[PDB]
Amino acid sequence: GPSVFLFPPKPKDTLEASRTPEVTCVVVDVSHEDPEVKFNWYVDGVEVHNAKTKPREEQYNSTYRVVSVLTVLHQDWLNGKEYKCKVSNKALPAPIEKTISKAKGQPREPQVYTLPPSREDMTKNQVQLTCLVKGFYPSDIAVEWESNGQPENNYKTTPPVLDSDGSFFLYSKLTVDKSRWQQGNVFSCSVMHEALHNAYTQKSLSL
Amino acid sequence: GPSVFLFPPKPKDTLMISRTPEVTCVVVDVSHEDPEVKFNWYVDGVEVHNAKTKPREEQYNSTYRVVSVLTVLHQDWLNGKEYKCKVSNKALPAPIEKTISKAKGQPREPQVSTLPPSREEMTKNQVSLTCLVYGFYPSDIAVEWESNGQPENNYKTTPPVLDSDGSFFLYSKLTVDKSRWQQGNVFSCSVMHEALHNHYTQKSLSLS
Amino acid sequence: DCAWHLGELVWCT
Ligand SMILES: *[C@@H]1O[C@H](CO[C@@H]2O[C@@H](C)[C@@H](O)[C@@H](O)[C@@H]2O)[C@@H](O[C@@H]2O[C@H](CO)[C@@H](O[C@@H]3O[C@H](CO[C@H]4O[C@H](CO)[C@@H](O)[C@H](O)[C@@H]4O[C@@H]4O[C@H](CO)[C@@H](O[C@@H]5O[C@H](CO)[C@H](O)[C@H](O)[C@H]5O)[C@H](O)[C@H]4NC(C)=O)[C@@H](O)[C@H](O[C@H]4O[C@H](CO)[C@@H](O)[C@H](O)[C@@H]4O)[C@@H]3O)[C@H](O)[C@H]2NC(C)=O)[C@H](O)[C@H]1NC(C)=O
Ligand SMILES: *[C@@H]1O[C@H](CO[C@@H]2O[C@@H](C)[C@@H](O)[C@@H](O)[C@@H]2O)[C@@H](O[C@@H]2O[C@H](CO)[C@@H](O[C@@H]3O[C@H](CO[C@H]4O[C@H](CO)[C@@H](O)[C@H](O)[C@@H]4O[C@@H]4O[C@H](CO)[C@@H](O[C@@H]5O[C@H](CO)[C@H](O)[C@H](O)[C@H]5O)[C@H](O)[C@H]4NC(C)=O)[C@@H](O)[C@H](O[C@H]4O[C@H](CO)[C@@H](O)[C@H](O)[C@@H]4O)[C@@H]3O)[C@H](O)[C@H]2NC(C)=O)[C@H](O)[C@H]1NC(C)=O
């Protein structure tokens, strides 16, 4: 029969007041003969009725993909509420249930440190700017770069890595042309996390 | 039926001439009624004969785990040779084949640099020493830390991340008591990769 | 020349 996958909201969505965080219950392998999927959503065991179903989508491998999206409040997700999606279909012996919530455990505040490029690094066309983010829990985080109010998009960030004290760390690497760095421009690493003051901090870096 | 999983050597074993790199063909779900497995091995299509079968291991779920190990030459693996394991068994309408090799693509030399703790970290009981390794291809690599010839084990390394120029990067972070840093100890980041001179480079780091 | 890692031989050119 069908298979169910339940996805959390994006970290950035739960951390910005203006954005709308949602939990997403994806049902793949839905047949053509019995396409009807019934969803029941529960928040800490309490059934809710405001979920919204995406347009049904033909996959062309004999199956439908059926999605139910449940909007969630920022405080609810962050206060660790558990979200259960229950999927029923004629091709299932019994309904499938999945549950998702924020990782449990005391939140810890990220330590954000910007690290200039090595002087041994300076013979290339572009330099590498580093932002170390450590000591954070849970691992849900968003990291970005900007300069003079403008977004700087040429970066890569590593996945969070579990550290020896049970918290997480990552590095983000921004690559910029050597000249811009040499000319004393300020580049900033922006971090969003639940345990930061105002769910936000910024650290800057310059020659 | 039985299933086959074929695993490459450890990067370190392919990179240290004093080590022995090997490829490993694991066959799971081998039945009690037909435990006999035949292995054929191929190097770039040419059959080789020097593989050896590891001791059979019965599993908690009533199946056997049968494993063939093929030793390989450092430079053949590093030159991109393709290793094929072919598995036959009566409970298997047709033999199963798997091939693995080094990722294809011109090798690029890792750029290794160390980075001292931020000034802002100096307030803490412990400080982070950073080793950035970038511009390397392929992604196969080993990064370790040491000081005074002794390994320093309190580190963590990020998995390799694909960069926008098609090379990989990673960071390695060693955590030490602030006092060991203040005491002027030299700490070294060791990188092993095919595209380095002698497969090895070392970058050091101490209080300035 | 040769490279060594914690006393163990790595490679020589
Ligand atoms: C018929 O085809 C379908 C469709 O597949 C596509 O079309 C076919 C023809 C091929 O071309 C495919 O290549 C195409 O994908 C097949 O459906 C697939 O089934 C797979 C297994 O049955 C299933 O695998 C599971 O995937 C999980 C991860 O899914 C992620 O990531 C994949 C790719 O990495 C992506 O394709 C998925 O869509 C999904 O993406 C996430 O979606 C969520 C929800 O939309 C996103 O979150 C939301 O985002 C919005 C804004 O965009 C908003 O912010 C919301 O708040 C937020 O919630 C999220 O961003 C997406 N992430 C990413 C990275 O993209 C795995 O986790 C899972 O593994 C787990 O379970 C396994 C055991 O079961 C374990 O091994 C494992 O460790 C894990 O525990 C599975 O691997 C595929 O997802 C699914 N593909 C799709 C598109 O649904 C079908 O199988 C096939 N049928 C037949 C009979 O052949
Ligand atoms: C009956 O039971 C058996 C055994 O089950 C075990 O015990 C029980 C009690 C449970 O706890 C199990 O979880 C235990 O494994 C079942 O056998 C399992 O079947 C799985 C598939 O059905 C198979 O999954 C595949 O695993 C691949 C990675 O496997 C790694 O890692 C796991 C742990 O992470 C480890 O258990 C495996 O043995 C294997 O470990 C590697 O072994 C190799 C070879 O020995 C090592 O390489 C060598 O190392 C030496 C140093 O000693 C030297 O360096 C050599 O040079 C070098 O070659 C290597 O280091 C080991 N790595 C690690 C980390 O330990 C996955 O990659 C693979 O995924 C692929 O396929 C998927 C789809 O199928 C895709 O999602 C994906 O994209 C990939 O393509 C599979 O998930 C298990 O490995 C296997 N377990 C064992 C022990 O073999 C059996 O299924 C069950 N049967 C029934 C009917 O119920």
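To match Swiss-Prot, the residue numbers of chain A are left as they are there, and the shown ones run 120-326.
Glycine is treated like the rest: Cβ placed from N, Cα and C.
According to Swiss-Prot, the mutagenesis experiment A:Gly120 to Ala carries the annotation: Reduces the affinity for FCGR1A about 40-fold. Abolishes binding to FCGR2A and FCGR3A. Impairs ADCC of virus-infected cells by monocytes. Decreases binding to complement component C1q. Decreases complement-dependent cytotoxicity. Mapped onto three states, the DSSP output places A:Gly120 (mutagenesis position) in coil. Sequence-distant contacts of A:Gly120 (mutagenesis position), defined as residues of its own chain at least six apart whose C-beta falls under 8 angstroms from its C-beta, comprise A:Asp148, A:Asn208, A:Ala210, A:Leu211, A:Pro212.
Quoted from Swiss-Prot for the published mutagenesis A:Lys205 to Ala: Does not affect binding to FCGR1A. Only slightly affects binding to FCGR2A and FCGR3A. Impairs binding to complement component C1q. Impairs complement-dependent cytotoxicity. Non-local neighbourhood of A:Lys205 (mutagenesis position): A:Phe158, A:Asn159, A:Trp160, A:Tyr161, A:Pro214, A:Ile215, A:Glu216, each in the same chain, at least six residues away, with C-beta under 8 Å from its C-beta.
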